[PDB]
Amino acid sequence: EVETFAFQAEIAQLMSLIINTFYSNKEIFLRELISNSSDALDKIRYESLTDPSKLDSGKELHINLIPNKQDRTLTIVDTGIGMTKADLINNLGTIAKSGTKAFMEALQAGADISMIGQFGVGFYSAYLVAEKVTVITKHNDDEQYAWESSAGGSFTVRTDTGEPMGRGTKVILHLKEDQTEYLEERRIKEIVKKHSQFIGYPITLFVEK
Ligand SMILES: Cc1cccc(NC(N)=S)c1
């Protein structure tokens, strides 16, 4: 059972701007998503200080980067707090509405796309390099869900029946045909070193077989 939803108008407008604006500095998408993973790890780490049982679904706090040249995907996995169904459908977008409005006004006044994370909506920078984004996620308080969008104004949410995840979020970037540099081991290492060197969790770049 798959449910289809319209993005809020402001968010569809932002994703169209991200997809259609000429902007060569696309590598910042990786910084934004690692930053989001780090925040999610911070949250479950803090919650576990007063309720240790929150780590029953997995004690390791880490980020894995998994390029796949055959599928042309780059996957960013974290074992952070995860997202509920309400997060995916309503809560995160409600928050994103005001950050989007502020980011688009800032762009009008001279900001550039790389400051997108200062407005809390860096997630959407995934569409700099991906034609489709799938997000698999499991929060301690909810079931495992898959969120997916190729932009165009809509997204889907379904119960996920793939491999159980324990807890956390997996962002699967289905890369555009001309963006396969982000599957190359040395390019990814360069970007992580440049932008994410001080992230406080182990980042493991998987190599392909
Ligand atoms: C995976 C997903 C679902 C709904 C909203 C968002 N947006 C941000 N996180 S700003 C992301």
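All chain A residue numbers match Swiss-Prot; in order, they span 16-224.
Quick reminder: no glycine exception, Cβ is built from N, Cα and C everywhere.
Where Swiss-Prot documents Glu47 to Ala as a mutagenesis experiment, the accompanying text is: Strong ATP-binding. Strong interaction with HSF1, HIF1A, ERBB2, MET, KEAP1 and RHOBTB2. No effect on interaction with TSC1. Swiss-Prot gives this note for the published mutagenesis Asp93 to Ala: Impaired ATP-binding. Strong interaction with HIF1A, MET, KEAP1 and RHOBTB2. Loss of interaction with HSF1 and ERBB2. Los of interaction with TSC1. Among the mutagenesis entries in Swiss-Prot is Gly97 to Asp, noted as: Abolishes ATPase activity.
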*How many other Cβ atoms are found within 10 Å of the Cβ atom of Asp93 (mutagenesis position), counting all protein chains shown?*
27
*Given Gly97 (mutagenesis position) and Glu47 (mutagenesis position), what distance in Å do their CA atoms have, once rounded to a whole number?*
16
*Where among the mutagenesis positions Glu47, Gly97 do you find the Cβ with the fewest other Cβ atoms within 10 Å?*
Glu47
*Taking only the Cα atoms, work out how far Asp93 (mutagenesis position) lies from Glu47 (mutagenesis position), in Å, as a whole number.*
13
*Look up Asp93 (mutagenesis position) in the DSSP assignment and report helix, strand or coil.*
strand
